[PDB]
There are 4 protein chains.
Amino acid sequence: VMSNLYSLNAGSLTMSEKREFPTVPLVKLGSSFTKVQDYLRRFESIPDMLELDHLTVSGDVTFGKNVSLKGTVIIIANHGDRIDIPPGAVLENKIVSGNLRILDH
Amino acid sequence: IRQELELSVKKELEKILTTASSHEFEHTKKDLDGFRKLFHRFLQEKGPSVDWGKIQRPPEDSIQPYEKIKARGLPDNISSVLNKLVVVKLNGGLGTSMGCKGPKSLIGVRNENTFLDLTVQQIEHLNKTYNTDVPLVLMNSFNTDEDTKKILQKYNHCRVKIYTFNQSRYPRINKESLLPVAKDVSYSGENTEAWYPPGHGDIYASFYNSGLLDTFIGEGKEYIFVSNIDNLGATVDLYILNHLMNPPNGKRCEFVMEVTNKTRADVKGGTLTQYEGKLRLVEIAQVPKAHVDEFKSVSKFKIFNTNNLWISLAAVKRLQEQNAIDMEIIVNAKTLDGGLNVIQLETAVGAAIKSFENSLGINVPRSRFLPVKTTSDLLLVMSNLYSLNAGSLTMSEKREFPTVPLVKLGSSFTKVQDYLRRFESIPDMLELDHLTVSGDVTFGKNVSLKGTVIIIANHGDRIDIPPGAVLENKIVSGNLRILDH
Amino acid sequence: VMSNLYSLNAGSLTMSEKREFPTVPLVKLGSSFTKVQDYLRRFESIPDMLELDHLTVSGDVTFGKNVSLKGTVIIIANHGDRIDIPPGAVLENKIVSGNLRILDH
Amino acid sequence: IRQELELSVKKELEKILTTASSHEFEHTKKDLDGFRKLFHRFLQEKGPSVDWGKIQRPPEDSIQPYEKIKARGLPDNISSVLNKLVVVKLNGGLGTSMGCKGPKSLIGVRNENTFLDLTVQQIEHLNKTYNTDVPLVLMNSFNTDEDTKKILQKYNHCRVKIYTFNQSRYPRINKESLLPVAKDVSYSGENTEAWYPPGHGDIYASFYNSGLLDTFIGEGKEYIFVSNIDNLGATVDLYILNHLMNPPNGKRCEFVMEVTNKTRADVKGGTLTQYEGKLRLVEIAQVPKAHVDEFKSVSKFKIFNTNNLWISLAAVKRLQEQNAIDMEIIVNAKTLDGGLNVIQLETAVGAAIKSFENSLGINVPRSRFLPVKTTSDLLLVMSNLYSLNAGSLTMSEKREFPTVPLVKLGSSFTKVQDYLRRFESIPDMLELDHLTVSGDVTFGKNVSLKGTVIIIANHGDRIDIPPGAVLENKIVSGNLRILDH
Ligand SMILES: O=c1ccn([C@@H]2O[C@H](COP(=O)(O)OP(=O)(O)O[C@H]3O[C@H](CO)[C@@H](O)[C@H](O)[C@H]3O)[C@@H](O)[C@H]2O)c(=O)[nH]1
Ligand SMILES: [Zn+2]
Ligand SMILES: [Zn+2]
Ligand SMILES: [Zn+2]
Ligand SMILES: [Zn+2]
Ligand SMILES: [Zn+2]
Ligand SMILES: [Zn+2]
Ligand SMILES: [Zn+2]
């Protein structure tokens, strides 16, 4: 609902005219995202989901600004591990797993 | 300059020619002739491109929905139309994508039936029920010709007339220097890396030179139906056939291609446009990089090409006789193990649709387009998700939702041996929707996969899904090993 | 006592006649199964132990519905690791170990 | 509308006022008056209020190269010229960024010497060698005043007259209400929730009201040298002082700020320009909408402000008693304990340069601009890379190349306490160019770092660099625990 997948007017949401395929994508964020505070925290910005179809996020994950999610994206971070998807990242039909931490210099 | 290039290449080509066993010299000469013409055309125009201004969406009567065709009903006498048809299957390729050495056609698909077994079973059963005699023509390649002929013996008692004709063989040409890399050696020289099957497209030239189209046109045949051996959906359709040999208002269509609607997946290409009065198959490479996104857009172009084509022998002969048959030049670059950057010129059978009169598209269900590119497809096709009869696969009546699920097995599964190894049995996928398997994974017997199952095993780790396991909308990760006690 | 290993009638328990041999099997559930609450929560249902001899389960372990245990089963989840036995899983003469998490979708 | 709301706010402030300290009651209003003036002023000009056209680059001789001043620069008499000067240091800052409450000035920088200790040392040694009497003055804040006045007992016997004055404290203002945050709890609820220092501008208002202006101008002082206590480079320069009090052609300069060339790091600061006939300090904020990217361009504006200023007390009195002092209103916002969003108004001391006659910048070497803001700077300053003499740091002459090396310590090193703990001694960094350390890292005694050194201890991991280790153009990673036996 927050993504550009949808458009809001007069308190009414409708799917984007720019959605190439009429269907609503599938998105399952893990337990790390369950609480709204956490959800908001972990998305630097709401990524581009206009071309998205499947999205599975499981572990400890974060999203920088201007990430773009297309088609089937399965990001999975194992227990203990964490994944920091860098900003501007374009994930299209990728399955991304492991343990990556991005730190300030 | 360009002329000097051409003539410089060709007399070197003449030098190559001088090497030949007489066994298959004259048939070599033609191929060289064919190549050379391709090369003459190659430099006739460069940066092959299309004027986007002159492009248009096809008229609504130029791509008819298959359900109208089926609406019309099947023909009054199936025999008389089946006897006017000939089945052609493309067999140019081998199972290296599936990690098998031999021709693809031979890889086992379901219950010890290989692709070829399935095609043969189909046409045979077709004949047996309709008391007709349809031929099967296999367009082989130098990589598959021999490997393939060896096994044709199995079909001596099966009720079908299997033919064969070898596709051309063109020299790979170096990229920087537009010269051929061949050392004037035969096939036996292990210089097979210096040759290639031009195109699925040269079939016109290859089918003409084989003399089978004259046999068949003389034998009272009107149409050939070309498809791939791996495309399990490319059955011979009696409705499409009816619309071909009993045409309404007397419109004879020389060339009709099956198209289907695009998914976000298959945006790849092969969409019909109206260009300069006639239908044209347009591929992404042909489109400028300015309008490449607009070309992919599903509003403007809703369909794409299934290389299921029905063509009239007559028109093939007429057009090939005149060299009026026209297809864009695919310049395909490759770098092989030897460490050599080369290009190889080729053509796509579909692209010729613009040279035929009254060319037509018909939007067939995806059911007719089930390419088995890789082992994940195999998993679909082997499961109870599908049902096999007379070499024809159809989706299970027990599939609650009409869609085909999505399945992506990792690199550990890529090779058929590995795939078979890792599945103790083919699991229940009747209720499946998404399946992603990534790492080192194994499946015991009587596993059941429902909805969205994402099994993921990390690098190094391994997952042994125990037998009888029911995974429904689960995402399972980690490292579990099950050992015998 | 809870399994199909015993049949209950009018309060009275009697070992199932279907049991091949009159011997009672050996079962040792780890510390994570000591409290009745955990135990109950950790077995989505009572598995099939009618052909069981040896059951040893140690560590963080979870059972799905309809699991079938036969002969000798040893399930060892190390410190920090968990093991979720998927439902319907039949284990017959096996030692199963490692770290496997089964999450909903 | 705006005025109607302003007066509404003024009433509230009067409601604030009625509570105060008997002994410290009155001046509060003086501070408060300054506040409204600020409020009036900030509503007077809403928006950019500055075009892009009238701005031009400073003409040459607007700013003179320090090398030109140092040429035949030392005065014939250094006592008399020093006797006319008073040193002012900005002490209204805490070391919370370095993880301590205390005023930043009190944080030990080198060999148990604090920033203050260094300054005091410097001017004391000045006095002792040149037989003069230079005063030192601290601009304190309500966060540092008491804490500073408590420890000033140290320098009782040190030959230097130290004075102190507290800058104004203004009430924060709510972003939507435009009314004072005014929790006023009372101040028992802490100030950060309740009050703030106006940033550097006030210096003119509070330095006058303290009576020190009249004192020093009356004592026989002509000039006042302003800088930060954390800027180790900002020493009393006798050459600048000579070009200042003994100017050529008798042209006296009432205001002069030291600027320096912009490195890639210092492209975010404010820069000197010529606007409407006079030199002015311009800020990013001052440059709305179009033409913004060019401001950053080092081609257009090659220098930035060091905040090392020299001013005439006479000019300050003359301009302050006329309220002719004009600085661009700066508005900033944030909140935390309040769980609020809050606005506070302040000004900048450097901005006032426009309101002075014969304003003149000078381009000093970075030698004089060395702001110690983080532990990473402490490591740099504490190392053999710098030599200490009488509170003055100078880069080692042994340093082959004049450039300062880059060093970045991790989150584990942010607090000076942790930082000190993690270095059994300051390593040799004299041949260092590039140092990056991240994670749980510790250094033994007599470590030597040369060239580029990257030390990465991943999450959970520790790295104990063994003592005496010499690391030269290495990147060390992993997990190593060195224990005692
Ligand atoms: O020069 C060649 C190469 C391959 N083949 C045969 O045909 C198939 C090659 O086609 P495939 O690898 O299945 O993909 P494409 O070459 O793109 O051709 C067809 O199969 C694709 C399956 O996705 C469809 O997308 C295309 O539209 C359709 O033209 C192989 O099985 C070979 O037996 C030939 O006859 N000649
Ligand atoms: Zn031969
Ligand atoms: Zn094989
Ligand atoms: Zn459940
Ligand atoms: Zn000068
Ligand atoms: Zn300050
Ligand atoms: Zn002293
Ligand atoms: Zn600490």
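Since chain B takes its numbers from Swiss-Prot, the residues it shows come out as 24-508.
Recorded method for this deposit: X-ray crystallography, 3.3 Å.
Cβ coordinates are placed from backbone N, Cα and C, and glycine is handled just like the others.
The DSSP secondary structure for B:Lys396 (active site) is coil. Around the Cβ of B:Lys396 (active site), the same chain contributes B:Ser120, B:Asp253, each under 8 angstroms and 6 or more positions distant in sequence. Residues annotated as active site in Swiss-Prot, with similarity to another entry given as evidence: B:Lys396.
The annotation UTP binding site is assigned in Swiss-Prot to B:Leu113, B:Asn114, B:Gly115, B:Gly116, B:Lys127, B:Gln190, B:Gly222, B:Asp253, B:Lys396 on the grounds of similarity to another entry.
Taken residue by residue with DSSP, B:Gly116 (substrate binding site) is part of neither helix nor strand, so it is coil. Positions annotated as substrate binding site by Swiss-Prot, on the basis of experimental evidence: B:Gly115, B:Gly116, B:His223, B:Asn251, B:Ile252, B:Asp253, B:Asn330.
Look at Swiss-Prot and you will find B:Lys127, B:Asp253 tagged as Mg(2+) binding site. Sequence-distant contacts of B:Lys127 (UTP binding site), defined by Cβ-Cβ distance under 8 angstroms and a gap of at least six in the same chain, are B:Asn114, B:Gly116, B:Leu117, B:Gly118, B:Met121, B:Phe138, B:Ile252, B:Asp253.
Record note (Swiss-Prot) on the mutagenesis of B:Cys123 to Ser: No significant loss of activity. If you draw a 10 Å sphere around the CB of B:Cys123 (mutagenesis position), it holds 16 other CB atoms from the protein chains shown. B:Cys123 (mutagenesis position) falls within neither a helix nor a strand when secondary structure is assigned with DSSP, and so counts as coil.
Around B:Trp218 (mutagenesis position), the C-beta neighbours below 8 angstroms that are at least 6 residues distant in the chain are B:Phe165, B:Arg192, B:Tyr193, B:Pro194, B:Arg195, B:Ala205, B:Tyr210. Looking at Swiss-Prot, the entry for mutagenesis of B:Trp218 to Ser says: No significant loss of activity.
For the mutagenesis of B:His266 to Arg, Swiss-Prot gives this note: No significant loss of activity. The structure shown keeps the original residue. In this structure, B:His266 (mutagenesis position) is part of a helix by DSSP. When Cβ atoms from all protein chains are considered, those within 10 Å of B:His266 (mutagenesis position) total 24, not counting its own.
Record note (Swiss-Prot), mutagenesis B:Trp333 to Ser: Loss of activity; possibly due to folding defect. The unchanged residue is displayed. Its Cβ taken as reference, B:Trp333 (mutagenesis position) is surrounded by 25 other Cβ atoms within 10 Å in the chains shown.
B:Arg391 (mutagenesis position) falls within a helical segment according to DSSP. According to Swiss-Prot, the experimentally introduced change B:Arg391 to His is described as follows: Loss of activity; possibly due to folding defect.
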Near B:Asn330 (substrate binding site), which residues of its chain come within a Cβ-Cβ distance under 8 Å, counting only those 6 or more away in sequence? B:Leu113, B:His223, B:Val249, B:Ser250, B:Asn251, B:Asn254, B:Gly293, B:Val372, B:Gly373
According to DSSP, which kind of secondary structure is B:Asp253 (substrate binding site) found in, if we only use helix, strand and coil? coil
B:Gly115 (UTP binding site) and B:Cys123 (mutagenesis position), compared by Cα position, are separated in whole Å by 15
What's the CA to CA span in angstrom from B:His266 (mutagenesis position) over to B:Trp333 (mutagenesis position)? 11
Local backbone state of B:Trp333 (mutagenesis position), from DSSP in three classes: strand
Applying the rule Cβ within 8 Å of the centroid of the Cβ atoms of B:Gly115, B:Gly116, B:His223, B:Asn251, B:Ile252, B:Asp253, B:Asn330, what extra residues of the same chain belong around the substrate site? B:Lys112, B:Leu113, B:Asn114, B:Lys127, B:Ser250, B:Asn254
Would you count the other C-beta atoms found within 10 angstroms of the C-beta of B:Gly115 (UTP binding site) for me? 24
By CA-CA distance, flag whichever of B:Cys123, B:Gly222, B:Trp333 among the recorded positions is nearest to B:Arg391 (mutagenesis position). B:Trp333
Largest inter-residue Cα distance among B:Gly115, B:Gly116, B:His223, B:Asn251, B:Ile252, B:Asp253, B:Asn330 [record-listed substrate binders, Å]: 15
How many Å separate the two farthest-apart Cα atoms among the UTP-binding residues B:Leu113, B:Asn114, B:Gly115, B:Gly116, B:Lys127, B:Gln190, B:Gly222, B:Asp253, B:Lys396? 21
Inter-residue Cα distance where the pair is B:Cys123 (mutagenesis position) and B:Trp333 (mutagenesis position), in Å: 30
